[PDB]
Amino acid sequence: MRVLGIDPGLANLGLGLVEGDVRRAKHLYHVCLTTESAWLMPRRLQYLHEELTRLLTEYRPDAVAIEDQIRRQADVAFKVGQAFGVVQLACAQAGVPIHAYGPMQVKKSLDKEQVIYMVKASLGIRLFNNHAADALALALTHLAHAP
Amino acid sequence: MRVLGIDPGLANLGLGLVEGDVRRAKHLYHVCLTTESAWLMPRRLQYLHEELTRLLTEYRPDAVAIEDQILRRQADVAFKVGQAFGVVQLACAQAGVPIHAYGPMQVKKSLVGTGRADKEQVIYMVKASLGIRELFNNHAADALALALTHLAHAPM
Ligand SMILES: [Mg+2]
């Protein structure tokens, strides 16, 4: 019933918490974590894991939904992959099962911003930020797919 | 003085521990961790983070040496590699242990002596420098090689 969606990244990390059924979803919480530029990789990784860990303990989600990985550049893919493993580790440390959905799949379940208005409508709020918006989108998308 | 060497991987994680300085060095510990492919990816990144944090907590390394990822031809592959690498880097930060990377160049350079990836010689010079009778596994041997390499770049 409660689900955490994560827009993964290193410079940005979008997190979104919603709760409810397939017909009805209650928005709980959303934020975009931005680790700044001039920190060593481990320091950035420490901030993302600490903050993520803090939110999984309190909100106690029952599922984590994560965006499937798409980018042709390899150094970027390695940097993005480091944040992805630290996110996958935090859930495992919390015991929260992690389901993966593709960008198209979330678009099916709800230049192009239609998606943003569908999440806003189903949670009855107002999202300026593009990263917290997709995380909520993934959280809503898990509810539809969930049996 | 005490250096942990890490050969990072998801299927295989070589960890090597060594204390001393450039002229002579003491062998403390080495192992190769594996994760079965039956586990989901998060379950594997937890085991390595767990066994790394364990060895990191007992032995309290002064520094960590890690094999540099200068492999650079597929984005899909670097992403898969990066997940393991980041869990390793986080355990070190969580332990407060500074991280130094060395290319395969420097390992062989600082061990064989003007070597050019003479892999069997590098292993050979690992057993001799640390007085180890048997070093079978290449990941633990590589991780042992990296620890000696930071010891060669030692500041004093
Ligand atoms: Mg290797």
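Here Swiss-Prot sets the residue numbers for chain A, with the shown residues being 1-70, 72-111, 118-133, 135-155 in order.
Looks like X-ray crystallography, 2.8 Å, at least that's what the header says.
Using N, Cα and C of the backbone, Cβ positions are placed for all residues, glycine too.
Taken from Swiss-Prot, the feature Mn(2+) 1 binding site covers A:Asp7, A:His139. Residues or ranges marked as active site in Swiss-Prot: A:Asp7, A:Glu67, A:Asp142 (among others). Record note (Swiss-Prot) on the mutagenesis of A:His139 to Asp: Slightly decreased activity with Mn(2+), slighlty increased activity with Mg(2+).
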Inset, instruction - Please name which of the recorded positions listed here, A:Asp7, A:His139, A:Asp142, is nearest in space to A:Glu67 (active site), Cα against Cα. - result: A:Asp7
Inset, instruction - Please state whether DSSP places A:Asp7 (Mn(2+) 1 binding site) in a helix, a strand or coil. - result: strand
Legend entry - Pairwise CA distance, A:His139 (mutagenesis position) versus A:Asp7 (Mn(2+) 1 binding site), rounded so that it is a whole Å: 6
Legend entry - Number of Cβ atoms other than its own within 10 Å, given for A:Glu67 (active site): 23
Inset, instruction - Report the same-chain neighbours of A:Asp7 (Mn(2+) 1 binding site): residues 6+ apart in sequence with Cβ closer than 8 Å to its Cβ, ordered by sequence. - result: A:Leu13, A:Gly14, A:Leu15, A:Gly16, A:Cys32, A:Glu67, A:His139, A:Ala140, A:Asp142, A:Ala143, A:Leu146
Legend entry - Straight-line CA separation, A:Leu111 and A:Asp118, 6 intervening residues not modelled, Å: 17
Legend entry - Surrounding CB atoms that lie within 10 Å of the CB of A:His139 (mutagenesis position), all protein chains: 22
